Each structure stands twice: as structure tokens, then as C-alpha cells.
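This is the structure I have questions about; it appears just below.
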Number of protein chains: 4
Amino acid sequence: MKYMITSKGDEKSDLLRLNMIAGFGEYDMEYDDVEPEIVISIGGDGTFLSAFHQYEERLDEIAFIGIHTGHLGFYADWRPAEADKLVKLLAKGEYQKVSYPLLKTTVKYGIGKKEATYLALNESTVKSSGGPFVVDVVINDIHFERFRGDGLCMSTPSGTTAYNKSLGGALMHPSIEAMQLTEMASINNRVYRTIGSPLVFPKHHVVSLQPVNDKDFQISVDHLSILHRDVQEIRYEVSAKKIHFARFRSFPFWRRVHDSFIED
Amino acid sequence: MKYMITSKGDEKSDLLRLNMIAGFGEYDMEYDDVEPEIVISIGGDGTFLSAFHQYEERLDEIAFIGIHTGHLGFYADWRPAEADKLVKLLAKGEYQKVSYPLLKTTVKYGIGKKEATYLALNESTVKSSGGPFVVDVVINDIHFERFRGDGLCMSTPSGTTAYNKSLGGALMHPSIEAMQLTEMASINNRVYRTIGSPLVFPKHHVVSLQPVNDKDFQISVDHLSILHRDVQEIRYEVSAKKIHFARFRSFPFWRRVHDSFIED
Amino acid sequence: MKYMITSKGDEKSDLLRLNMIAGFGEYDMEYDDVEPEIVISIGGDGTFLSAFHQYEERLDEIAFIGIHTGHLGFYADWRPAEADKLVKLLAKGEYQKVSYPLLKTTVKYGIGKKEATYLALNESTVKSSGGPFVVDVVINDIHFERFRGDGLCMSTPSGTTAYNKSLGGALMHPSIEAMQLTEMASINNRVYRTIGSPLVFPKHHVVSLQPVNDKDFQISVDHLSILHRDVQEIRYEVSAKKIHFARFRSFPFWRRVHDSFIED
Amino acid sequence: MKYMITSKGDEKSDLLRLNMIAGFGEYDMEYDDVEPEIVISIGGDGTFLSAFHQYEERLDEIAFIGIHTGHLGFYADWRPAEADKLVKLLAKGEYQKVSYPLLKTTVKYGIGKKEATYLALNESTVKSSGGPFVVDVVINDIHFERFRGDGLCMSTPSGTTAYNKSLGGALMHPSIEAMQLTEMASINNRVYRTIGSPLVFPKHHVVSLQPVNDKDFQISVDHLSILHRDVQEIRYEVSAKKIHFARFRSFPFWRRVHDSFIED
Ligand SMILES: Nc1ncnc2c1ncn2[C@@H]1O[C@H](CN2CC#Cc3nc4c(N)ncnc4n3[C@@H]3O[C@H](CNC(=O)CC(=O)NCC2)[C@@H](O)[C@H]3O)[C@@H](O)[C@H]1O
Ligand SMILES: Nc1ncnc2c1ncn2[C@@H]1O[C@H](CN2CC#Cc3nc4c(N)ncnc4n3[C@@H]3O[C@H](CNC(=O)CC(=O)NCC2)[C@@H](O)[C@H]3O)[C@@H](O)[C@H]1O
Ligand SMILES: Nc1ncnc2c1ncn2[C@@H]1O[C@H](CN2CC#Cc3nc4c(N)ncnc4n3[C@@H]3O[C@H](CNC(=O)CC(=O)NCC2)[C@@H](O)[C@H]3O)[C@@H](O)[C@H]1O
Ligand SMILES: Nc1ncnc2c1ncn2[C@@H]1O[C@H](CN2CC#Cc3nc4c(N)ncnc4n3[C@@H]3O[C@H](CNC(=O)CC(=O)NCC2)[C@@H](O)[C@H]3O)[C@@H](O)[C@H]1O
């Protein structure tokens, strides 16, 4: 069917992209970067993340495929030397799709209760713009804790191996429809108390962050960091939307984890 | 219907038990500690754990209710002063049942491949009997890591607020059918490498521990610690069985968590 | 001798300051905020920190005294109700001085090797201005590690109970002339490796941070955060300078720690 | 002068020992395992630890030298292929001694206040024999905290890279005369509170552990684990004694750390 290819932009990835397009020219494959059904990303996890966000409004109609040109990427599970077999297998089709959960972030402002939403494949974080970060943490309309620290991180399953991981979070299998909240350097003395442990939330649970004094927050969705002013609320929930991968061979998540962290 | 009552054994819990039995004598409630349908536990979480294990072969036919006589217990969500309202509400019935996942541990030995299974409500841990603890960690028949340390802990959801928590694990809502593995003081240098992060596993994933040199392990299921010799394998999976609680009012898990750890 | 008094600025602290000045008017005590020998800080730890930095060029000739108007401060070990006894004891003199180590940060730039130094009582941190933070860590001219993460924190002894503490650092007694380095969310996979553990350095050891790609860093000394461009090197060492406290009664550091973190 | 050689016991270490003895036979070097001045350890860190404890009553008259036959040991900073140069350099003498602090553990019992002391080069730990571990932590006769968990670890400087490290402790340079206390899986809820952070103590500070209910503790000094009954107190302090190493070339501690943990 229709397809397109994003590239990291170096000479290695651009050449691999050009050879794959020439390979695809020998089948019933039309290049179309407007409404593709197959998106191929050539580079690292960052390149894959940009591919996902470029097409986040057609997630139900796209299958993603990652090729890593350097060190093994987590979302990129094909090596450059296998690109010929990939073109051939992909042209035939009969591939099986695998779906990973996603995270929805909603930012409500004051003056009109204006509201922006974002979809994350790795995580969504909040920090303070300059001053101290203080926020009230509400779970399903229940006041859970007042958080003082450097920020918070809300991670998808497949994002738990990213940044969640460096903050002490747990790695969880992507078949679990959930989101995980981790703290960044929480203050804990006799006056200030937080839970400490990471928190894993099921679908339909809503985590809401509410400003205590300062209302300016730097919010990061995957790789893009946006400043927001006069914030009234930040809402987190497991998204109804899902990212679909094309799979041509078993590469189990824990094998993926073993290779990226233990030995390869 | 039929019911029974376990007690911590002090004068406070025994008296509360005797008054509740006298209260139950004024309804259509028969005391039967052989085949009850309602098990009431009076004491702390340990007392509740013993109640669960005493009746672990009739989990499908029993609803559990916890009363805490001292500090708030996690499984005991009724205060002593509410025992009259409990007797009355429980006598009427029309209560809603809530189910939490459980963990199954299987220990296979050498010589006959003899095999013992255990059901845990908090967690199941492994340690070495004396010598250094070394074990190969296999996930769904894939060799994941060689673990060197003091031991490992496999936790249920409702167990993540217990001991999992002190080992750095994440707290996860009991609606998530999963198990979480945490490390006890893993060795990590240039020669010895483990994942570090806790691991959360979905239903039907099988974590298997295999002895490397020493084959004697002290295994703990909730509160009981048993020594096993000539161990060939330890298998962990989310159990098919579930513990059922009787609920007469909303006490949300995160409110339970807030009260036990933040403030009350 | 000569003295001055800083205040948090609220009505409580300003009134306490005015009453202490009137109390000091009945002794041989001259108010002089240019060249004092006694600096009294009225407020919290932040107020004390500002008092220290305001007079950091006369540390050898000043003794500091902290009064906390709200929650117990760590550097402020006098309650408001004891201000009369403080004025009286302080007027007599015969007090014993206690000295805490300090940290020296040196920032060398390109183009002229221009160089700025700062003195910290809590800690000095480095972060990236926007982009990813990557730095080579050199200890006494030995390349120790390439650090990838959110930043680093270099703490004094008395600063280890502050921010060092929230990053997993150890609390160390101020009699130990040392500095402690902690990581902020280090990346650790198969390609990127850091030590993980905090590092404690003796006097005369020099920790040097060197930019790898990006050369813009947001550097924070205690409470003030300054952006630096075209940075070539950041050097850390235990300072030759020391902060001196006036002590009128034993308040041991571990008792101070117990009261601020365990119970009071 | 006089010397002796301990060996791991495998064919590699025994042969290396025999060749070094034959090499030493060509100088003014007498073999004497009763009162040596040079102790050479051939094996790993465990072999070195046993060498240290075998001669712990003559620490002031002995210099230690480590050769590692397998993976790089931390106390063994010579490779097997350098044994000839070692024999030659060691025979000449004119070597410089380097001294590391040590830890003293004192166990007082009931009935006669009987008292045993131990010297540790790595660490000394306490655990419970079977039941739950509960202990009151007293610092210089000040009640600091009631600890509930799996145990505690008191580490020397050179021991902080060992086991202290796996418990979250800081790595500190051996020139710092100090000891570091780390927790094993402390319980922390609304009723039970510990400090959490590791604690670093200077010389002359005395940490004392006092039983709360159970008085039986399994105490481990380096590699030997001894059970003690009717314990009244466990006292920790930096020892007056020191271990002396023979050094023939600069191998800085942080280079040693880099090679054992970062890359080699
Ligand atoms: N303190 C932090 N610690 C750990 N991760 C962090 C930290 N801060 C941000 N991140 C992650 O970076 C993503 C953004 N990256 C793009 C990426 C990525 C990614 N995704 C996953 C995943 N799902 N599982 C396992 N490894 C993953 N990596 C790996 O991550 C590395 C890339 N990061 C950087 O070096 C810094 C950066 O920010 N770079 C920009 C591009 C590479 O090895 C890549 O294969 C943020 O979304 C945040 O998750
Ligand atoms: N290092 C450890 N850190 C933390 N927890 C640990 C540790 N070692 C064992 N455990 C837990 O103890 C359970 C066994 N306990 C019985 C209990 C319990 C329990 N269960 C939960 C839960 N699900 N959520 C939240 N708090 C919980 N607590 C609370 O736990 C305390 C009781 N523990 C002890 O003081 C020690 C003990 O072992 N005592 C025996 C009886 C009480 O406040 C109780 O309300 C082991 O199963 C292991 O989970
Ligand atoms: N993620 C962090 N976690 C922990 N501490 C952090 C974090 N980020 C910065 N800091 C510290 O703040 C100091 C700056 N503060 C002034 C302060 C302070 C201070 N110093 C010590 C000490 N030596 N020991 C023990 N508690 C201490 N506190 C206590 O700290 C609290 C004040 N912090 C804030 O709420 C935020 C802030 O930044 N506020 C500005 C004023 C109060 O309870 C105060 O009694 C930075 O220097 C950094 O150390
Ligand atoms: N959970 C734990 N995590 C980490 N360390 C632990 C743990 N439990 C005990 N220890 C240490 O073991 C010493 C006893 N060991 C002998 C040893 C050792 C040693 N000392 C240092 C040091 N000072 N710096 C850096 N690495 C060190 N190692 C390295 O340690 C490894 C040996 N350990 C084991 O595999 C297990 C064991 O116990 N084995 C017996 C012999 C080897 O790579 C060795 O080069 C206990 O004293 C305790 O410190």
C-alpha cells in the first residue's frame, strides 16, 4: 500500500532511505507522505518519536517500523543490513500488528478554561519555570499529596525503559494498559511529605496536577518542551489511542530489554 | 450465612470478637469455622494474612473483612467502634465483592521433579541459606540476567505497598492483574550486571529462577519462611485464584494509600 | 561588639528584629551592617543563606546566628521566644565558635580564559540550558566518566541534609572536610554508563566538568541560578574558607537531624 | 625482610605462589608465615580479606600486597604477569606505605556484660535470626531512630565500593577517616519512620544498636557470619588500627573505581 520514510538526516540514513525507495519501486508500493499506511523511521529513538508525532492524527491507519542506523534503538528493531528482507517482507504483507498504549495530557488554563491536549509515546513531564516547583496531586478527585521537588514524570509502558527508568521507576510490559508516575527529587522532611514510591495507574484513572502558588510550568511531551502560563490544571490518563507496529518476527519485549541493558 | 472470626489474641481483640458473636446471635448467622462464607479478621495485617492462608482452599466461596484493633492496617479497613454497624450491614447482606489478584509460586526439586505450590497475598521472596545468592533469571524461557545479591521479591498488586515498597518498587492499583519483581542489594560492577529497575509482569508471563551453584534457598510466602533443598527451579506467575473482599462503603485504594503513608 | 540583623520581611520577623535591636540598645552593642562581627538572621534557611552571601567577603570576621520564625530551620537553631536570652547571652560574649566547610566553584570561559568563582554553603549544581546535558567528569586530571542526565549536584557537609538528600546522597557530619557529588537522573544503558553511587571527595581533590557538545549551562549556587555561555570548565573543591557559628548551648548535628527528619 | 604468601587454592594461584617463592629465594627474603612483614595475597578480594583477618593482630608490622588471578579485585592491584617485577621491586624495598581506616565492632552481652570486638576491612552488618529485625539507633548517647527492616550495614571507606554500594551508599575516598551506615529495606509508613539516607560518621563518633524485643542477631564481619544471643548492645566506631599497603606505583582510588565500575 502507501508508505513513507523518515530519515535521521545523515549520509548513512539518507542513502539507506534512497535504496529502500528504489527497492519499493519494484512492487505495488506508492510513496505518499500525506496519507501513508506504513511509516518507516530510519535513525534512532528520537527519529522514531518525530515520525510518530508527525502522524499522530492518523494512528489508527498507520503501522510503524523502526530501523536503527547506530546503537540499537528501543522502538527501532531492524538493522540496516536487513533492509532488503524488510522491503520484501513488507511488500508481501501478511504482517501482524502490535499495539502499545499511549498517554494523554490535558492542560487547562485560566481565562476561558482554554484547553490543550497532547499524546505521548515516551512520557510527559512537568517542571517549574525558574522558581520552586510545588503542586497538589489529585487522583480521581481525591487529594493525594502536596509535591515539592524538581518535577514529575508520567510514563507510558514502552516509555518506562526511557526516563521513568532513570528516576527509579519500574519497567512494565506494554501489554499492561497503564501509566506510571515518578518523582524528580522530592523534598521529604518533617513538614513536607510525599509518597516516594512510583505510582502505576490503570486505564480510566485521572491524575490531576494543580498549582499551589506559581502557575507557570515547563511541560515536556516526549522531546518537545513547551512553556505554559496561567495553568489551572494538568490532567493525565491512559489514552484511548494506540500506536500500531508492524512485526515480521518475534522480538519479545524482555529480550528487547535484555539486549538494551544487559548484554548484546 | 455462615461466618467465623479470627482474633489477634490480645484482650482487646478477643473481647471485640465475643461481642460481635453475641451480636451475630440476633440474626440468621451461623458460626462455622470449617466452611464459612464470611471470614472476619480482628487484629493487624499479619492477623489478616493468617486468616487468608487458613482458608486458601476456599477462596472462591469466602469474602474477607478486616478490622484493625491498633494502627490502621492495609487489609483491615474497619475500626473497632464501627463493629456494630458492620454486624448490622453484614447481616442484611446486599454487599458488593471486590477481588484482588494473587501470586502463585512453584518450587520444583530434583529426584522425582517433586513440586510444591504456594499462594501469596503480599509477596514471595527467595534468599540463600547462608552462602552467596546467585540465580539465573528466565522470563518466558528467555535467559534475562544472572542475579547476584541478597535475594528477590515477587509482589502482588496489594502487596506492592508492603515490602516491594521498601525495596524501591512501584505501588500499583489492585485492578491491574500483574506481579512485580524487585531486587535485594544486587551486585553491579564490570563483571556482574543486573537490570536494577523493578519489573512488572502481566498475567500469563512466567518468571523462573534457576540455581547456578548452591541449590539451597530460604523461600518466604507472606509471613512463613521455609527452607528448600536440592531446588531445580522456582516459577512465578499471576494466579488464576483471587481473594474477594466484602465492601460496604467506598474506601478507594489511593485513599487507603494516602492514609497509610501521607497523613491520617 | 558590632552586629546586624537580617529579617525574612514579614510582620513577625520585622517586629522580632525591632525588639532585639531595642534589647541590644541596653548593652555595648553597636548596629553596623557594613562591618559587623555578629550577623543575626531571622526567618528560614533561605533567609540565612542570603545573610551568608551578603557577607561572604568577611567570613573570617563574622559569627552567624539563626532564628527561625516558622518551621525549624536547619541553620536557624533558636526559637523566637528565646530571643531575650539570646540578646543577653550574646551581649556577655564568652561564646564558642563552630566552623563548617564550604565549597568553591570555578567557571572558566573561552576567549580570555575568563574565570568566575563562587562560594556555596548548601550546594552548587549544573544543568543544561534547554538541550540535553552531557559532560565529561574528570577527577584530579583523570577522566572518570561521561555523564548524561539532567544535571549534577556538589554538596557541602551541612548541605547534604538539603538537596543532596533528595538525590539519594549521604548525610555527613560537618566536621568532615569534604564535598559530595550526586547525579540527577543519569542515563544508564549498554552504551551510556555512569557510577550511580554518590561520590564523597576529601579536601584538595578537584572535580572538573568539561562540555562535550553544548557549552551553555545553568549553574546554581545555593539559591541563585545563573546562566553561563561558552563554558570551558567547571571546577569544584572544598574551599579554604569556613563559616563560623556562634554557639551558646550544645545542639548536636545528629540531634538537629533527628528533629528535622524523625520527630519533634 | 620476612614475607609469606596466601593463595586462592586453585592450580593457577598455587603455581604463581611457587614461582614467586623460588624468585624470592634469590634475595635476602625469608619465608615466615608466623611473623611476616610482607603479606602477599594471590586470588580475589575474598582471598585478600582472609589474609587480612589471619594477621589482624600484627597490622602495625605488616604491609599487604594483592595480586588478582581472575577479574580485577579491588584490594588486589597487581596482575599475574607483573609478578616478576613485583618480586624484584619488593626485594629492593624503598616502597611507600598507604594506610586505610578500619572499623571496630563491639558486642556486649547480658550476664557478665561479656564483650567481643571485631575488626572489619569491608563492613560489619547486623540482621535478625529469623524474626523481624527491630533496633534502636543511638548516636553518641542520643536516641536517633527506631529502625525496622532487614538489617544495617556499617562500612569502612574502602568498603563503600563493596556492599554499602549495593545498598545505595556513597563511595568515599579512603583518606577520609570515617564510617558509613546504610539501611537494608527500612519500613517507612505513618507509624514507622527512619532517616532513609545513608549516614557518614567521623572518627570518635559511636553508633550503638540496642535490641527492642528480640535479642538474637546474626552479625557479619567482612565474610564471616556469627550468631549472637542475649545481645545487649552493638557499638561501632572508626578503629584506631589501620591496614597498610605496599605501593610501587600510583594507582589512584578513583582510577581504581573507574576501572572496576566504568570501563577497563
Ligand atoms: N535524564 C534522562 N534519563 C533518561 N532518559 C532521558 C532523560 N531525559 C530525557 N530522556 C529521554 O530522552 C527522550 C528524548 N530523546 C529520544 C529518545 C529516546 C529513548 N526512548 C527510549 C525508550 N522508550 N526506551 C529505552 N531507551 C529509550 N531511549 C534512549 O534514550 C537516549 C536518548 N536520550 C538522551 O540521550 C537525552 C535526550 O533527551 N535526548 C533527546 C531525544 C538514547 O539512548 C535512546 O535510545 C525523552 O522522551 C526521554 O524519554
Ligand atoms: N523489610 C521490610 N519492609 C517492609 N515490609 C516488610 C519487610 N519485611 C517484611 N515485610 C512485610 O511484612 C509482612 C509480614 N507481616 C505482616 C504484615 C504486613 C503488611 N502488609 C501490608 C500491605 N499489603 N500494605 C501495606 N502495609 C502492609 N503491612 C504492614 O507491614 C508491617 C508489618 N511488618 C513488619 O513490621 C515486619 C514483618 O515482617 N512482620 C511480620 C508480619 C505493619 O505496619 C503492617 O501494617 C510480609 O508479608 C512483608 O510484606
Ligand atoms: N528538589 C529539592 N529537594 C530538596 N531541597 C531542594 C530541592 N531543590 C532545591 N533545594 C534546596 O533549596 C535551597 C534553597 N532554599 C533555601 C533552603 C533550604 C534548606 N537548606 C537546608 C539544609 N542545609 N539542610 C536541611 N534542610 C534545608 N533546607 C530546607 O529546604 C526547604 C527549602 N527549599 C525549598 O522548598 C525549595 C527551594 O529551592 N527553596 C529556595 C530556598 C526548607 O524546608 C528548608 O528548611 C537550595 O540551596 C537547595 O539546597
Ligand atoms: N549484596 C551484596 N552486594 C554487594 N557486595 C556484597 C553483597 N553481599 C556481600 N557483599 C560483599 O562481599 C564480601 C565478601 N566477599 C569478598 C569480596 C569482595 C569485595 N570487596 C570489595 C570492595 N572493597 N570494593 C569493591 N568490590 C569489592 N568486592 C567484590 O565483591 C564480589 C564478591 N562478593 C560476592 O560475590 C558475594 C559475597 O558475599 N562473596 C563472599 C566474599 C567480587 O566481585 C569482589 O571483587 C563482603 O565483605 C561484602 O562487602
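Each residue, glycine too, has its Cβ placed from N, Cα and C.
Relevant sequence annotations retrieved from Swiss-Prot are reproduced here:
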ACT_SITE  A:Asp45  active site, proton acceptor
BINDING   A:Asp45, A:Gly46, A:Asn122, A:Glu123, A:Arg148, A:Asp150, A:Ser158, A:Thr161, A:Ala162, A:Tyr163, A:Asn164, A:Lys165, A:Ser166, A:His223  NAD(+) binding site
MUTAGEN   A:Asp45 to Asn  Only minor changes in the structure and a 10-fold decrease in the kinase activity
MUTAGEN   A:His223 to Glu  Twice less active than the wild-type. Its activity toward DTA is increased 2-fold
Between the Cα atoms of A:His223 (mutagenesis position) and A:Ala162 (NAD(+) binding site), what distance do you get, rounded to the nearest Å?
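Just about 12 Å between their Cα atoms.
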Do the recorded positions A:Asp45, A:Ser158, A:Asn164, A:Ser166 include any whose Cβ comes within less than 8 Å of a Cβ in chain C, and which?
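Only A:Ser166 pass the 8 Å Cβ test.
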Return the members of A:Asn122, A:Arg148, A:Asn164, A:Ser166 (the binding-site residues) with CB less than 6 angstroms from at least one atom of ligand 1, or none.
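Going through A:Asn122, A:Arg148, A:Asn164, A:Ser166 in sequence order, those close to ligand 1 turn out to be A:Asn122, A:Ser166.
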Just to verify a number: CA distance, A:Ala162 (NAD(+) binding site) to A:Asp45 (mutagenesis position), in angstrom, no decimals.
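Rounded to the nearest whole number, the Cα-Cα distance is 10 Å.
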Give the helix, strand or coil assignment DSSP yields for A:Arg148 (NAD(+) binding site).
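Assignment for A:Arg148 (NAD(+) binding site) reads strand.
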From the Cα of A:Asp45 (mutagenesis position) across to the Cα of A:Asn122 (NAD(+) binding site), what is the distance in angstrom?
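Cα-Cα distance, A:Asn122 (NAD(+) binding site) to A:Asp45 (mutagenesis position): 10 Å.
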Sorted by position, what residues of the same chain at least six away from A:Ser158 (NAD(+) binding site) have a C-beta under 8 A from it?
A:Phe74, A:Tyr75, A:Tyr100, A:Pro101, A:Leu121, A:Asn122, A:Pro174
I'd like the Cβ neighbour count for A:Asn164 (NAD(+) binding site), meaning other Cβ atoms within 10 Å of its Cβ, all protein chains included.
29
Rank the binding-site residues A:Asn122, A:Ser166 by the number of other Cβ atoms within 10 Å of each Cβ, and give the residue at the low end.
A:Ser166
Between the recorded positions A:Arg148, A:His223, where is the Cβ count within 10 Å the lowest?
A:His223
Between A:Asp45 (mutagenesis position) and A:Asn164 (NAD(+) binding site), find the distance joining the two CA atoms and give it rounded to the nearest Å.
16
Let me check the 10 A CB neighbour count of A:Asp45 (mutagenesis position). How many other CB atoms are there?
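The answer is 22 other Cβ atoms.
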If you count Cβ atoms within 10 Å of the Cβ of A:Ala162 (NAD(+) binding site), leaving out that atom itself, what do you get?
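Here the count is 23.
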